[PDB]
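Data first, discussion second: the structure below is written as structure tokens.
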Amino acid sequence: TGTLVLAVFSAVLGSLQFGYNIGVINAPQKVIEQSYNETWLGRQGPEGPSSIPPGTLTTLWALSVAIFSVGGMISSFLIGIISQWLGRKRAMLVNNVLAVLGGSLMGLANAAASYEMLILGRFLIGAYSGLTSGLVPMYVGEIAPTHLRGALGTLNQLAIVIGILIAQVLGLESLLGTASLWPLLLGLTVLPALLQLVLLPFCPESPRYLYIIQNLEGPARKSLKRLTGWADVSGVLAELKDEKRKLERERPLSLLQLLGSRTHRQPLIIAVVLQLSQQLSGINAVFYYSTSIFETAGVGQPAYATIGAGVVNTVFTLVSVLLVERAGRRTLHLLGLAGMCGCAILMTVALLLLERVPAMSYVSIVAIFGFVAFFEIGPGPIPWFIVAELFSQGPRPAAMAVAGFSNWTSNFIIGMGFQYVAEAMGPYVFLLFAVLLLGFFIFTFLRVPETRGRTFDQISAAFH
Ligand SMILES: C=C1[C@@H](C)[C@H]2[C@H](Cc3ccccc3)NC(=O)[C@]23OC(=O)/C=C\[C@H](O)CCC[C@@H](C)C/C=C/[C@H]3[C@@H]1O
Ligand SMILES: *[C@@H]1O[C@H](CO)[C@@H](O[C@@H]2O[C@H](CO)[C@@H](O)[C@H](O)[C@H]2NC(C)=O)[C@H](O)[C@H]1NC(C)=O
């Protein structure tokens, strides 16, 4: 099993970088912004009014995050062609080259006295994150033996949340996240990638790609032998043959082909809306700007509350992994949406009443965890389960891509928008989220079927 654990470790490193890049931006905000101010003057010089105008600074920061999201969008398109063209191991190695480039670009920003470098590096690391999110679950699913798929599936989510937590604690004022060393955080994401790059070459090649696509059996047999370790792997390749037959009897549809098939619409729309509900809920607000929200809410020390949100996210990630096994899909999503809406109407009230009762900050504090809590129960994992079980074997891949694209695009909006909205609306920002959640809830409650313990067969009938 040694090769198995090593390969799963490499995949987990990929997911860990992905999570770290998701969450590293939150803590150093009030330091990176001051650095931006510093460079923008260094540039202007004699005319400078002794301060970067707030509009430009807000725009640059919102760009610094929305560009991660844009790299994700661009990543959603390619996830397929390269996977079939180069494979999985080679794909992760090249994609790690991209990761190293992006991390170096982000790290060398301040020394270069320019912030365009940081934004470009964030674009590169967004492409990294999208590619690894696409390629890691696939690889672990290929290598995973017949009966450990369920155990390893939750690893791709445990790793992401743990990475968010690590980046969330590695940004304290005393820790790396200070004026002189902040680039180290944005540079730390170079180190694990290098490690992966120096570990993967020893790791095996996913048998399914090797046999199904490149139609070599001998190397597939060798990879299987070094993966599971049995003397003979006749049974697993015999099983591979039947799914080869199934794939050749159902050629996956093309993206424009899939969008052009009237039969697949009602499923498709469902998927897309779910992703919006997962994204336009407003969780990425809590993942990116939670330090600023807490500081606005009057919290005593926003950074500690930020790590608190991270740890609650992790705890209820594990709880959801325990739950989804024995609860359902539709019910979990409705519960999560309803919980997030009331929790955000609490937070709105807490902000609105902060002046009158100073202790309300604690309320706000707890509210956010509740928010995060509920997100990890219903809409965190579930939309992906619904999408996966909604579509047949053939048209699943293309559909996935579209969902991913939507999941990224919505993200961009929130990632790019929140700050402006935060300034325009006031305390009521989360109230907007509540309305959106309420909307989605109603739609879900009356439109999405129940996929757990159901045949694609019946589901199709349910849509009819
Ligand atoms: C808040 C977010 C972060 C925190 C995660 C969040 C938690 C999660 C992670 C992993 C699986 C299921 C749920 N729920 C997510 O959906 C999450 O992560 C992913 O989707 C990651 C990989 C997927 O297997 C393929 C899609 C990967 C991308 C196409 C979409 C990524 C979504 C992010 C999301 O931005
Ligand atoms: C941007 O940089 C300038 C200069 O470093 C900051 O100006 C200092 O700001 C503090 C607090 O506002 C004042 O007490 C100092 O007198 C200012 N020094 C100078 C030389 O002007 C400015 O505040 C910064 N603004 C932002 C938004 O970062």
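Residue numbering for chain A follows Swiss-Prot; the residues present correspond to positions 21-484, in that order.
Determination method: electron microscopy, 3.2 Å.
Note: Cβ is positioned from N, Cα and C throughout, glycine not excepted.
Using a 10 Å Cβ-Cβ cutoff, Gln299 (D-glucose binding site) registers 23 neighbours. Annotation comment: Swiss-Prot describes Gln177, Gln298, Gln299, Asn304, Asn333, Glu396, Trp404 as D-glucose binding site, evidence class similarity to another entry.
Listed in Swiss-Prot is the mutagenesis experiment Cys223 to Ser, annotated as follows: Loss of palmitoylation. Reduced to three states, the DSSP call for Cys223 (mutagenesis position) is coil.
Neighbour list (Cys223 (mutagenesis position), Cβ cut-off 8 Å, at least 6 residues apart, same chain): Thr23, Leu26, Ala27, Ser30, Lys109. For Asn333 (D-glucose binding site), the same-chain residues lying six or more positions away in sequence with a CB closer than 8 A to its CB are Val181, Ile184, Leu185, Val392, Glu396. Close to ligand 1, meaning a Cβ under 6 Å from one of its atoms, are these of the recorded positions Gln177, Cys223, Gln299, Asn333, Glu396: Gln177. Comparing local CB density within 10 A for the binding-site residues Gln177, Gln298, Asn304, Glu396, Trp404, the maximum falls on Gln298.
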